[PDB]
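Chemist: Please find one structure pasted underneath; my questions will follow.
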Amino acid sequence: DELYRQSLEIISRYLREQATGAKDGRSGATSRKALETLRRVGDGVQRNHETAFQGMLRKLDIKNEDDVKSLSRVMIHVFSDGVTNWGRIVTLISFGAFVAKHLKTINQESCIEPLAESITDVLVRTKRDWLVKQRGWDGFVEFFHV
Ligand SMILES: CC(C)CS(=O)(=O)NC(=O)c1ccc2c(c1)N(CC1CCC1)C[C@H](c1ccc(Cl)cc1Cl)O2
């Protein structure tokens, strides 16, 4: 599953670098651009909607691996409610980045990569055909061009 692998590489690297605060495959030229667009818009979403992120994180009260595992139910539910668009995908991944920052903070960084997997599973498995139509991460980068 190439679309899956690439999405996980992107989502994993963004989450990892955001938590660690230090930068780290196929279709890599696209992935570097996707990762570049993500740092830019993903960071914007996290700053401008920080109170909502803090509130959601707090309510979630993630303390361990079973709390991360529990995240997927809320994730699939609320992420699937609105109409499919890249802005919703950025909210999904961005909040993931937020959670990744929290995990590292509380010494649960080993849960980060699995978290990126939960996220990539929701994104790709529920929006697979839409992504295909949008030409994957090329559509992503295209949509946010500045
Ligand atoms: C009222 C408004 C929210 C409605 S809306 O239709 O505009 N909502 C969305 O578009 C949306 C899409 C994906 C989302 C979320 C929301 N949220 C909740 C958000 C984060 C601040 C509150 C986090 C969720 C998520 C992502 C990673 C991990 Cl690890 C866990 C979770 Cl629960 O992903």
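Residues displayed in chain A correspond, in order, to Swiss-Prot positions 172-195, 200-321.
Using N, Cα and C of the backbone, Cβ positions are placed for all residues, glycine too.
What Swiss-Prot records for this protein is below:
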| type | residues | note |
| --- | --- | --- |
| MUTAGEN | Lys194 to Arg | Reduced ubiquitination |
| MUTAGEN | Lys208 to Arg | No effect on ubiquitination |
| MUTAGEN | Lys234 to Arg | No effect on ubiquitination |
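Help me picture these features in the structure, burial and contacts included.
Modeler: A simple way to gauge crowding: the CB of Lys194 (mutagenesis position) has 9 other CB atoms within 10 angstroms, across all the protein chains here. Under DSSP, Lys194 (mutagenesis position) is assigned to coil, being neither helix nor strand in the three-state scheme.
Around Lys208 (mutagenesis position), the same-chain residues at least 6 positions away in sequence with a Cβ under 8 Å from its Cβ are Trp312, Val316. In the three-state DSSP scheme, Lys208 (mutagenesis position) falls into the helix class.
Around the Cβ of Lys234 (mutagenesis position), 8 further Cβ atoms fall within 10 Å across all displayed protein chains.
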